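Structure, as structure tokens:
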Amino acid sequence: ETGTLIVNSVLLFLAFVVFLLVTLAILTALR
Amino acid sequence: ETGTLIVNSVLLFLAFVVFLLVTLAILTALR
Amino acid sequence: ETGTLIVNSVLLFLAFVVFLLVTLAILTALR
Amino acid sequence: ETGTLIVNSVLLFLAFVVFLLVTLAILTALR
Amino acid sequence: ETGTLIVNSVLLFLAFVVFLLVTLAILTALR
């Protein structure tokens, strides 16, 4: 009906932050 | 009534990203 | 009124996944 | 109107779990 | 219509906590 439905979906984008964390962790561990 | 109810449930899938983080961490620590 | 109210609460369970991450991290660090 | 509005706010408390993770990580790294 | 719509957006701020975790992790790893 409105963006109110997409608002929750937008939050779902937080899943990217997780890979960001591993990005730094792997940047030092490599293997 | 509508998917609006499942939308929140979908976000719950974010729980998988957590194991993904430990996956990389354990891939270097093993033990 | 309906489970729609509990749906958000259910997501709150995600707080457990956090301790799960530290569980593996501490399983290698111990101290 | 009702707690339904606070329910989402309650979930926001999950922000504490994040510091909990760093707490253990820093407990071994110190520096 | 009301803040009820912004409430979900506010939770989105949790994305900051993720960088906070890497902040401590990188504070010890540097590289």
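Per Swiss-Prot, chain E residues shown: 8-38, in order.
Using N, Cα and C of the backbone, Cβ positions are placed for all residues, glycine too.
While the structure shown retains the original residue, Swiss-Prot records the natural variant E:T9 to I with this note: In strain: Omicron/BA.1, Omicron/BA.2, Omicron/BA.2.12.1, Omicron/BA.2.75, Omicron/BA.4, Omicron/BA.5, Omicron/BQ.1.1, Omicron/XBB.1.5. Among the natural variants that Swiss-Prot reports, E:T11 to A is described with the note: In strain: Omicron/XBB.1.5, Omicron/EG.5.1. Annotation of the natural variant E:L21 to F in Swiss-Prot: In strain: Eta/B.1.525.
For E:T9 (variant position), the count of additional Cβ atoms within 10 Å of its Cβ stands at 8 [all protein chains shown].
E:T9 (variant position) sits 21 Å from E:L21 (variant position), counting Cα to Cα.
Here the variant positions are E:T11, E:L21; the one with the fewest Cβ atoms within 10 Å of its Cβ is E:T11.
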